[PDB]
Amino acid sequence: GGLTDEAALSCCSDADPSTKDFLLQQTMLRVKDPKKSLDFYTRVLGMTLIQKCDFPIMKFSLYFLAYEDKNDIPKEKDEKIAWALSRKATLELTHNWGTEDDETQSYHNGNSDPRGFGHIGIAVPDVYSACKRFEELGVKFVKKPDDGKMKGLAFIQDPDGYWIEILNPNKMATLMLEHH
Amino acid sequence: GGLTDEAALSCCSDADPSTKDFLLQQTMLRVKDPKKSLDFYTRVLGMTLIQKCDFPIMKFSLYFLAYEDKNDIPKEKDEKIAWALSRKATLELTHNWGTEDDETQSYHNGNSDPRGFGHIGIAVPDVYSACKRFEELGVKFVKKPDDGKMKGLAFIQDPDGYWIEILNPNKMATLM
Ligand SMILES: Oc1cc(O)cc(/C=C/c2ccc(O)c(O)c2)c1
Ligand SMILES: Oc1cc(O)cc(/C=C/c2ccc(O)c(O)c2)c1
Ligand SMILES: [Zn+2]
Ligand SMILES: [Zn+2]
């Protein structure tokens, strides 16, 4: 089952010139409580809030998190928007006003029925170290580095239960135990 | 209301030094049919397949797609994986083998109950020209550039029904 390498490549086309400056700018998740979300993504994972927007008829706010240096963030409202939404690899967290105060409300993380979305993933230079810190800080784990067969790979959860892969690019080649 | 700006910022902490080289490397979506998915992300959206991984015991494959020049992919296999999984803003598409032939299976896009995930988003130089190309290619639209209040912002759907935003950053800088 599954495609061969060749069959997969036969389904691929070269990038049309019209697409040549496109970039993958954002991944959007719904959040129940932006206070807890901002504290997790900034304090625990070290991202930076680069932009926020509010839509009062709609009754929602948008928050833009990214691994960016806060010094590079423009001060002028208009320029900041242009800068923020032209960064690669942002996380857009949507808050529907009111969710934080409903005890039962929760978003679905995509990993139980009905499945779809699986996770976001953060490349780190040392999974083991980063995960000792997450433990120290009380983060919830789906999978700790040495649980199951894929070693030196972890999954944690944000305050909504969305899964975050924690990986080391250099270990991905050799995930499984080897020579042994 | 929700939070003021000042409040929101009050909830943010400075980066712990240990997190300084962290990067948002991937967003994983599961896909029914990798053939149609690969065709959509490469031909319609102009991404590149940078890594394919197969796990026959577990019966799934992973396809890493990114806006990268195909001439920068390493030739050697361990180097290519390290490079691919060190790129920012990749899309990981997971194919559980057999879904492509299953008439009743489909994945949920996160935008009907139960909701969670909403969309990925592509920044483009010009939303109107991008979407006119997308329409000529038969792409299915959830929101056309000028439908509703937010003009020059569009939403299309991939073969599984995931929503993809099409935005122009230089022009939200002339909107509220
Ligand atoms: O606990 C779990 C559950 C699951 O359903 C999948 C995995 C592994 C996925 C994976 C494997 C290799 C990668 O390079 C990658 O980014 C993701 C781990
Ligand atoms: O069809 C949908 C569903 C949804 O849940 C949200 C939106 C759009 C809101 C939005 C508005 C401005 C932005 O810059 C952005 O990235 C997203 C569109
Ligand atoms: Zn969005
Ligand atoms: Zn992953």
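For chain B, we keep the numbers from Swiss-Prot: what you see runs 9-184, in order.
Determination method: X-ray crystallography, 2.1 Å.
For all residues, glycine too, the Cβ spot is worked out from N, Cα and C.
For the mutagenesis of B:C19 to A, Swiss-Prot gives this note: No effect on NO-mediated modification. Impaired NO-mediated modification; when associated with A-20. Loss of NO-mediated modification; when associated with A-139. The structure shown keeps the original residue. Long-range C-beta contacts of B:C19 (mutagenesis position), restricted to its own chain and to partners at least six residues apart, with a cutoff below 8 Å, comprise B:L11.
Under the DSSP three-state reduction, B:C20 (mutagenesis position) is assigned to coil, being neither helix nor strand. Close to B:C20 (mutagenesis position) in the fold, though at least 6 residues off in sequence, lies no residue with a CB less than 8 Å from its CB. Among the mutagenesis experiments that Swiss-Prot reports, B:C20 to A is described with the note: No effect on NO-mediated modification. Impaired NO-mediated modification; when associated with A-19. Loss of NO-mediated modification; when associated with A-139.
Look at Swiss-Prot and you will find B:31-177 tagged as domain 'VOC'.
What Swiss-Prot notes for the published mutagenesis of B:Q34 to E is this: Reduces enzyme activity by 99%. Other Cβ atoms within 10 Å of the Cβ of B:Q34 (mutagenesis position) number 29 in total over all chains. DSSP assigns B:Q34 (mutagenesis position) to a strand in the three-state reduction.
On its own chain, B:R123 (substrate binding site) has no residue at least 6 apart in sequence with a Cβ closer than 8 Å to its own Cβ. In the three-state DSSP assignment, the secondary structure recorded for B:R123 (substrate binding site) is coil. Per Swiss-Prot, the feature substrate binding site maps to B:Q34, B:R38, B:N104, B:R123, B:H127, B:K157, B:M158.
Among the features that Swiss-Prot reports, Zn(2+) binding site is placed at B:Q34, B:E100, B:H127, B:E173, with the record citing experimental evidence.
According to Swiss-Prot, the mutagenesis experiment B:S45 to A carries the following note: No effect on phosphorylation. Non-local contacts of B:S45 (mutagenesis position) by the CB criterion (under 8 A, 6+ apart in sequence, same chain) comprise B:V39, B:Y71, B:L101, B:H103, B:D166, B:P167, B:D168.
In the three-state DSSP reading, B:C61 (mutagenesis position) counts as strand. Taking the Cβ of B:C61 (mutagenesis position) as reference, residues of its chain lying under 8 Å away and at least six apart in sequence are, in sequence order, B:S69, B:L70, B:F72, B:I89. For the mutagenesis experiment B:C61 to A, the note given by Swiss-Prot reads: No effect on NO-mediated modification.
Quoted from Swiss-Prot, the note on mutagenesis experiment B:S69 to A is: No effect on phosphorylation. In the three-state DSSP reading, B:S69 (mutagenesis position) counts as strand.
What Swiss-Prot notes for the published mutagenesis of B:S94 to A is this: No effect on phosphorylation. In the three-state DSSP scheme, B:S94 (mutagenesis position) is classed as coil.
In Swiss-Prot, a mutagenesis experiment is listed as B:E100 to Q, annotated with the note Reduces enzyme activity by over 99%. Of all the Cβ atoms in the protein chains shown, 24 others lie within 10 Å of the Cβ of B:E100 (mutagenesis position).
Every protein chain shown contributes to the tally, and the Cβ of B:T107 (mutagenesis position) ends up with 19 other Cβ atoms within 10 Å. Mutagenesis annotation in Swiss-Prot: B:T107 to A, described as Loss of phosphorylation; the structure shown retains the original residue.
The number of other CB atoms found within 10 A of the CB of B:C139 (mutagenesis position), across every protein chain shown, is 21. What Swiss-Prot says about the mutagenesis result for B:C139 to A is this: Impaired NO-mediated modification. Loss of NO-mediated modification; when associated with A-19 or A-20.
Among the sequence features in Swiss-Prot, the mutagenesis site B:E173 to Q is noted as follows: Abolishes enzyme activity. DSSP assigns B:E173 (mutagenesis position) to a strand in the three-state reduction.
Look at Swiss-Prot and you will find B:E173 tagged as active site, proton donor/acceptor, backed by experimental evidence. A simple way to gauge crowding: the CB of B:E173 (mutagenesis position) has 21 other CB atoms within 10 angstroms, across all the protein chains here.
DSSP assigns B:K157 (substrate binding site) to coil in the three-state reduction, outside any helix or strand. Candidate mutagenesis positions: B:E100, B:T107, B:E173. Nearest to B:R38 (substrate binding site) by Cα distance: B:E100. Straight-line distance linking the Cα atoms of B:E173 (mutagenesis position) and B:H127 (substrate binding site), rounded to a whole number, equals 7 Å. The Cβ of B:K157 (substrate binding site) has 10 other Cβ atoms within 10 Å, all protein chains considered. Taking the Cα atom of each, B:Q34 (mutagenesis position) and B:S94 (mutagenesis position) are about 9 angstrom apart.
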